[PDB]
Amino acid sequence: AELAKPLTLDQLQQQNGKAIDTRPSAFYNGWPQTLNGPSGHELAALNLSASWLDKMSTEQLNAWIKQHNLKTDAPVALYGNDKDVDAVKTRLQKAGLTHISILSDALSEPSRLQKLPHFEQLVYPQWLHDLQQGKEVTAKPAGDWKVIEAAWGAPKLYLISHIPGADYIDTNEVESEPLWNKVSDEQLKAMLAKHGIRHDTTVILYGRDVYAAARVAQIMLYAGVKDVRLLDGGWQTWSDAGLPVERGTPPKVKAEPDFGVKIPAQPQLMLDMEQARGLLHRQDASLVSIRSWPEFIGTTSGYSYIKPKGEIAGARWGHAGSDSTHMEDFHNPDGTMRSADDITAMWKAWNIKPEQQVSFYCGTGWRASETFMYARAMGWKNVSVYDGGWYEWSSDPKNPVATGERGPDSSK
Ligand code: NA
């Protein structure tokens, strides 16, 4: 039942133990719990939110313990809310950890905390709701702001319910046939004006799936929207918070004719095929496949309408999900972004590194847009999406293709 002795951070370090931040990831990432309050987690703290526990089976927890290298008798020091700390203690006890304490001086020295360099780009429901009601909040939009739901095709679930004051974007407004690449600068200019977006409008996007919203977001960043943000974990986090919803067709938007800069203002954020091919086989650059493992080895193309199978030869595997519509390797059990530390280590093992020119691709770019926005928020400075992805690559039977099981070395 009970906790071992309380440890300070210093003692925990001396004893080669680990700290476990048991708050929701939003706060682990950098969001203050009160205005002006401590921002981020203790050095090398892990994040195991108590709110995830009901969606972690016994084996998911065991896996997570192993994966963070918690040795069974090495000290673990927990911090956060009491109920949360206690829920995690119970679970870790049942999983067989033997030295569980509280981190006594947790969050007591703000100057030593670590944060997602741009945590403010991944918002959470309560922040968004506070902003809407006119409450002073951390990282407040500098000027106008808009909330937009992004999904494939005309409004459906949006008609049933959506975040109050949210506009709606059909992803067909930003990408189109033949390659499912983004539409033209000129079509983008009109799309932006129509939804009342200028270069200095803060745009907060969410979707029923994070990647639809991310796709829109990366495209707006390319175009020239300076401040584009995602709801971390998407719509489901809003629904689950039991916050207010509105209903019915999207209300009329007041057009903004003049964007205020020439589009595109950030063209380096999107690569074509030749540019993508240029990144291969380099220490200072990575072309990253955000495709499932069966796509990566050539069991399946991932899509009904893509006949060719295999992968871009020399693409480094950035992980993804179980299939072409899932992103488990980037998600906590509640659907929010896994920790920066974990993502950084997963990518590192494949020689994908923040000092490189790094471009993400997948089938047609949605999954890659998602990892792009994470990497942006992790503070990766040279990131982009290779729009065409496997669909464009495998159009040309001259492009080199890899199949078969292979590891990190095989993409030098
Ligand atoms: Na594409």
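Numbering of chain A is taken from Swiss-Prot, so the residues present carry the numbers 24-435, in order.
Structure determined by X-ray crystallography, 2.4 Å.
Placed from the backbone N, Cα and C atoms, the Cβ positions cover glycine too.
Annotation comment: Swiss-Prot describes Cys385 as active site, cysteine persulfide intermediate. DSSP assigns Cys385 (mutagenesis position) to coil, not to a helix or a strand. For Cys385 (mutagenesis position), the same-chain residues 6+ apart in sequence whose C-beta sits under 8 angstroms from its C-beta are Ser312, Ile313, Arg314, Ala343, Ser347, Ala391, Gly412, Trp413.
If you look up Swiss-Prot, you'll see 36-138 marked as domain 'Rhodanese 1', on the strength of sequence analysis.
Annotated domain 'Rhodanese 2' per Swiss-Prot: 164-270, in sequence order, evidence recorded as sequence analysis.
DSSP assignment over the domain 'Rhodanese 3' (304-425) gives 34 helix, 22 strand, 66 coil. According to Swiss-Prot, the feature domain 'Rhodanese 3' maps to 304-425, an assignment based on sequence analysis.
Here the residue is the original one, but Swiss-Prot notes a mutagenesis experiment at this spot, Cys385 to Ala: Loss of activity.
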